[PDB]
Amino acid sequence: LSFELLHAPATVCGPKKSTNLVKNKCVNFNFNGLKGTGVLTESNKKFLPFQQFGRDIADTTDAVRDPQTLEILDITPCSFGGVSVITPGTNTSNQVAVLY
Amino acid sequence: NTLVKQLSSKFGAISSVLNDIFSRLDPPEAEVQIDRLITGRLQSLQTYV
Amino acid sequence: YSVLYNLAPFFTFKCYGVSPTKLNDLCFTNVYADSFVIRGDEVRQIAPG
Ligand SMILES: *[C@@H]1O[C@H](CO)[C@@H](O)[C@H](O)[C@H]1NC(C)=O
């Protein structure tokens, strides 16, 4: 048995049921064998009918096509950042401030 | 830019995507594949520093 | 692929690139089946390298 894995619709796989499509929130997604995490939004890209998914300058998947409806979805990571704690000495006080 | 572009190198593994390796193959070989990728990326970070 | 252990006790079942163990979650473009008959001593010849 030889399996073909390309940038194709890939319409041969096991009996996994699909769920509804929810947008504008960080969720776990499995778009036709492609797993990931993030928020999916409506995309304004000019995809061509033979194209399936997009890519960015950082060479990662940032756009997908719904295998049920001809809709392009942009994938972005959910919110992220760094946290800094501002304190005087513990010999002085136990109060702190937080910088996001 | 070089640091960002160094993320598409397979470093001798089957793929550069962690999810594909974890979903397409068993843990016994996933260990070595992810080890190769992690070592490559750590080397890139150390070189940048 | 769940219903595949329902024949005579298989003497060779070797899978390269995908773990057979409950991994029917992968979606492929097309599948090719190549069937033939050989002798037992030649079975080891059907492998990469
Ligand atoms: C079935 O898939 C086709 C693929 O294009 C789509 O057009 C159609 O709307 C789908 N049907 C349902 C009920 O989702």
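Numbering of chain C is taken from Swiss-Prot, so the residues present carry the numbers 365-413, in order.
Per the header of the entry, the method used was electron microscopy, 2.5 Å.
Any Cβ shown, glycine's included, is placed from N, Cα and C.
Now, the feature entries from Swiss-Prot:
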type	residues	note
VARIANT	C:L368 to I	In strain: Omicron/XBB.1.5, Omicron/EG.5.1
VARIANT	C:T376 to A	In strain: Omicron/BA.2, Omicron/BA.2.12.1, Omicron/BA.4, Omicron/BA.5, Omicron/BQ.1.1, Omicron/XBB.1.5, Omicron/EG.5.1
VARIANT	C:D405 to N	In strain: Omicron/BA.2, Omicron/BA.2.12.1, Omicron/BA.2.75, Omicron/BA.4, Omicron/BA.5, Omicron/BQ.1.1, Omicron/XBB.1.5, Omicron/EG.5.1; complete loss of interaction with host integrins
VARIANT	C:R408 to S	In strain: Omicron/BA.2, Omicron/BA.2.12.1, Omicron/BA.2.75, Omicron/BA.4, Omicron/BA.5, Omicron/BQ.1.1, Omicron/XBB.1.5, Omicron/EG.5.1
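Spatially, by CA atoms, the variant positions C:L368, C:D405, C:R408 include one closest to C:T376 (variant position), and that is C:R408. The C-beta environment of C:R408 (variant position), restricted to residues of the same chain at least 6 apart in sequence and closer than 8 Å, is empty. For C:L368 (variant position), the number of other Cβ atoms no farther than 10 Å from its own Cβ, over all displayed protein chains, is 10. Calculated from their C-alpha atoms, the gap between C:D405 (variant position) and C:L368 (variant position) amounts to 24 Å.
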